[PDB]
Amino acid sequence: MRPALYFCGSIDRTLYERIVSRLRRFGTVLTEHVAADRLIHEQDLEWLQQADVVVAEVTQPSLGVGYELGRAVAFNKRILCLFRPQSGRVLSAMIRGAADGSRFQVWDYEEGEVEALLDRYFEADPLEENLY
Amino acid sequence: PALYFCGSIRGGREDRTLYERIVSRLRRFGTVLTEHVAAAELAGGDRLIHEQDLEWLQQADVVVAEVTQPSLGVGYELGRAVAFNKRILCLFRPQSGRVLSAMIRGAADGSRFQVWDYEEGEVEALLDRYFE
Ligand SMILES: CNc1nc(Nc2ccc(C(=O)O)cc2-c2cccc(C(F)(F)F)c2F)nc2ccc(C(C)C)cc12
Ligand SMILES: CNc1nc(Nc2ccc(C(=O)O)cc2-c2cccc(C(F)(F)F)c2F)nc2ccc(C(C)C)cc12
């Protein structure tokens, strides 16, 4: 089966659909139907552990997104966070500070470039190798 | 006891008097590791901030989190705290009109991780109940 990708965002919808649509080129997006409480917590936890990579849109402040990122770090997951400074917000220091430039990355982006940034991210460290 | 008070930067401005009341009450039970962060007008290095909060979180006997304001930082600290199996109390005000994230309400096991809905006037009596 294809790699499993976890898309994390705040429960924007047009941008989230573009992110999920692009990530489907790299594998199954486990949270695709969520994008489209104990039971919810358990299901997201099951999917986070299954994920090969966690891609989180962290522009909208969310306790849920933050919590899933904290659990993901504790699971030693490969994490990419996407933040849009054009929102006007200052990203939480806890999320910027968690970055280590390798396993946990935080990229500031402009809405128009998100598809190109996701291709860049998987070209540098693919989940499936390219054909010859 | 070492007590970790977890609140949001936004809540530290909009709920300043309420955060001061919570920190003041918590001091009757032990040392509040984050007292100086709550007293500050909120950055000095995001990695330094992350490492400091993570050191205090690791050392804490109990984490008391005010989760009424959505915050990626408060969510992240709660996710790291659950991975450490910290004893956690989350305080949420439904009069705010907010719907607390399913991820936070769903993390409750009702004993180790508890989430209490409250009205601001009763917070001192509720913290006395919790530590009694
Ligand atoms: C509210 N319903 C369900 N939420 C969730 N996760 C959340 C919970 C809270 C938060 C928050 O911002 O606090 C955000 C999320 C969330 C996580 C990943 C992606 C997205 C996306 F942005 F893509 F949509 C999210 F919103 N997981 C689910 C998993 C199964 C089911 C049923 C099918 C069983 C229901 C749910
Ligand atoms: C922003 N500055 C500093 N933040 C923090 N933690 C945060 C980071 C982000 C968030 C967020 O909501 O996203 C919230 C917190 C936070 C954590 C616990 C208590 C509070 C309280 F509400 F009580 F105030 C918090 F706000 N730790 C620090 C630790 C040392 C220093 C020195 C420079 C003085 C600075 C800081």
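Since chain B takes its numbers from Swiss-Prot, the residues it shows come out as 21-62, 70-159.
Per the header of the entry, the method used was X-ray crystallography, 1.2 Å.
Quick reminder: no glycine exception, Cβ is built from N, Cα and C everywhere.
Annotated features in Swiss-Prot:
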BINDING   B:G27, B:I29, B:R30, B:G31, B:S98, B:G100, B:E104, B:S128  5-hydroxymethyl-dUMP binding site
MUTAGEN   B:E104 to Q  Loss of deoxyribonucleoside 5'-monophosphate N-glycosidase activity
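For ligand 1, the neighbouring binding-site residues among B:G27, B:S98, B:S128 are B:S128, by Cβ distance under 6 Å. Around the Cβ of B:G100 (5-hydroxymethyl-dUMP binding site), the same chain contributes B:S28, B:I29, each under 8 angstroms and 6 or more positions distant in sequence.
With 7 residues unmodelled in between, B:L62 and B:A70 have Cα atoms 8 angstrom apart.
The Cβ of B:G31 has fewer other Cβ atoms within 10 Å than any other of the binding-site residues B:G27, B:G31, B:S98.
Of B:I29, B:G31, B:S98, B:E104, listed as recorded positions, those near chain A by the criterion of a Cβ under 8 Å from one of its Cβ atoms are B:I29, B:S98, B:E104. Separation of the C-alpha atoms of B:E104 (mutagenesis position) and B:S98 (5-hydroxymethyl-dUMP binding site): 10 Å, rounded to the nearest whole number. Shown in sequence order, B:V94, B:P97, B:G102 are the residues of the chain, 6+ apart in sequence, with a C-beta less than 8 angstroms from the C-beta of B:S128 (5-hydroxymethyl-dUMP binding site). Counting neighbouring Cβ atoms within 10 Å of each of the recorded positions (B:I29, B:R30, B:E104), the lowest count belongs to B:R30. Among the binding-site residues B:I29, B:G100, B:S128, the residues whose Cβ sits under 6 Å from any atom of ligand 2 are B:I29, B:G100.
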